[PDB]
Protein chains: 2
Amino acid sequence: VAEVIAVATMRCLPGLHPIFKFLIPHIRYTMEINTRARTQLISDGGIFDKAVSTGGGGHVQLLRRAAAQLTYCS
Amino acid sequence: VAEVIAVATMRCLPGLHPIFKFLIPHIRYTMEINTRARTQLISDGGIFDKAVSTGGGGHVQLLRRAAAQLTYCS
């Protein structure tokens, strides 16, 4: 969710915008740690696939079901 | 090739058959060693995928190409 907040803040809020200046400390390092998770942790054959029971593709299917339950109220 | 020989020898050559008695020492442990290979070594996410450059699916295509080149004379 924060990466979605991070990318959209960069893409659509310029440096003069007050909402950008509000949110730019709160999106620090979010894109890299999500990239590092997608590269090392939750990748196919990553660290999640060596210990967690939802690894090996089941966590992706769990992420799809969770995204359907990802409501704004939650 | 040894696994194919082993399985065909077990399926088609009974214990009475001389060619079975001839080939049974030469097919010992082949099925288990290949099963362990297909479980731990050449499987998706296996040791091959963790170190070797053809791992992760390329080795299967390479195996298909080699099987096309797997001639009797070779």
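Chain A uses Swiss-Prot numbers throughout; the residues present, in order, are 367-440.
Cβ atoms here come from the backbone N, Cα and C positions, even for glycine.
Under mutagenesis, Swiss-Prot gives A:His383 to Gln with this note: Alteredarachidonate 12(S)-lipoxygenase activity and protein expression. For A:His392 to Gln, Swiss-Prot lists a mutagenesis experiment annotated as follows: No effect on arachidonate 12(S)-lipoxygenase activity. Listed in Swiss-Prot as a mutagenesis experiment, A:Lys416 to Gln is described as follows: Reduced arachidonate 12(S)-lipoxygenase activity. No effect on the stereoselectivity of the oxygenation reaction. For the mutagenesis result A:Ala417 to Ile, the note given in Swiss-Prot is Reduced arachidonate 12(S)-lipoxygenase activity. Alters the stereoselectivity of the oxygenation reaction. Per Swiss-Prot, mutagenesis A:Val418 to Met is noted as: No effect onarachidonate 12(S)-lipoxygenase activity. No effect on the stereoselectivity of the oxygenation reaction.
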Under 8 Å by Cβ from A:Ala417 (mutagenesis position), counting only residues of that chain that are 6 or more apart: none
Rounded to the nearest Å - Cα separation of A:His392 (mutagenesis position) and A:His383 (mutagenesis position): 15
Pairwise CA distance, A:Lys416 (mutagenesis position) versus A:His383 (mutagenesis position), rounded so that it is a whole Å: 44
Rounded to the nearest Å - Cα separation of A:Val418 (mutagenesis position) and A:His383 (mutagenesis position): 42
Number of Cβ atoms other than its own within 10 Å, given for A:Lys416 (mutagenesis position): 11
All-chain count of other Cβ atoms within 10 Å of A:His392 (mutagenesis position): 11
Neighbour count (Cβ, 10 Å) for A:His383 (mutagenesis position): 13
